[PDB]
Amino acid sequence: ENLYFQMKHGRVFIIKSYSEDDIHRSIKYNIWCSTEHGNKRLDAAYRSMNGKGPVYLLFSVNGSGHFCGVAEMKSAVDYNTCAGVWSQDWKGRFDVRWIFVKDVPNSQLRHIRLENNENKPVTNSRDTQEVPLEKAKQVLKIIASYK
Ligand SMILES: CNc1ncnc2c(Br)[nH]nc12
């Protein structure tokens, strides 16, 4: 048995990227940026957490068929930073720490559905879709165990 993930503090968000370049840059420099509304949502969650638990980011490139890894949010959002550092010319930056870098096919995860998103498969989420914690524990377990 593995009962590690089944912890009652933590918040988990889907991150969708159109760009494989942005993913590589994120892993290289441990930073990320979302849309304006995505940034606001992540920033609110990080600050309300007050270090009592992690904010996890589950990354997937749009259209790729797989998640590509897991990172923890590690700072609030800085909204006034150098423009143009990502593939398309994004307002701001925050720190992350990449945890897993591995491809996990959507087939491994499509059966987990999100009650807060019309019971759609977690694999059908938009950028910064939040994941209920009890579903997030199931997703993290499948990702950590995929080979
Ligand atoms: C740099 N950040 C991003 N890059 C590419 N696509 C994204 C979406 Br969709 N939301 N944030 C994104």
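The first residue you see is number 1, and the count goes up from there.
Determined via X-ray crystallography, 2.0 Å.
Cβ atoms are placed via backbone N, Cα and C, with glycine included.
Taken from Swiss-Prot, the feature RNA binding site covers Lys16, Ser17, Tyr18, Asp22, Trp32, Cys33, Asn62, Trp86, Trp90. For the published mutagenesis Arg11 to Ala (Swiss-Prot position 411), Swiss-Prot gives the following note: Slightly decreased binding to RNAs. According to Swiss-Prot, the mutagenesis experiment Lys16 to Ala (Swiss-Prot position 416) carries the following note: Decreased binding to RNAs. Swiss-Prot lists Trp32 to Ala (Swiss-Prot position 432) among its mutagenesis entries, and the accompanying note reads: Reduced binding to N6-methyladenosine (m6A)-containing RNAs. Reduced ability to undergo liquid-liquid phase separation. Reduced binding to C5-methylcytosine (m5C)-containing RNAs. Here Swiss-Prot notes a mutagenesis experiment, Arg41 to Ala (Swiss-Prot position 441), with the remark: Slightly decreased binding to RNAs. Under mutagenesis, Swiss-Prot gives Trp90 to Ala (Swiss-Prot position 491) with this note: Reduced binding to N6-methyladenosine (m6A)-containing RNAs. The annotation that Swiss-Prot gives for the mutagenesis experiment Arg126 to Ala (Swiss-Prot position 527) reads: Decreased binding to RNAs.
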Intrachain C-beta neighbours of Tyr18 (RNA binding site), sequence separation six or more, cut-off 8 angstroms: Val61, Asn62, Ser87, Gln88
Other residues, Cβ within 8 Å of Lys16, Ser17, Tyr18, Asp22, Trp32, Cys33, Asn62, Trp86, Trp90 Cβ centroid (RNA site): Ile15, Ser19, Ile23, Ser34, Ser87, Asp127
Rounded to the nearest Å - Cα separation of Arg126 (mutagenesis position) and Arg11 (mutagenesis position): 16
Among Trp32, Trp90 [mutagenesis positions], residue with fewest other Cβ within 10 Å: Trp90
Close-lying mutagenesis positions around ligand 1 among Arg11, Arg41, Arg126, where CB distance stays under 6 Å: none
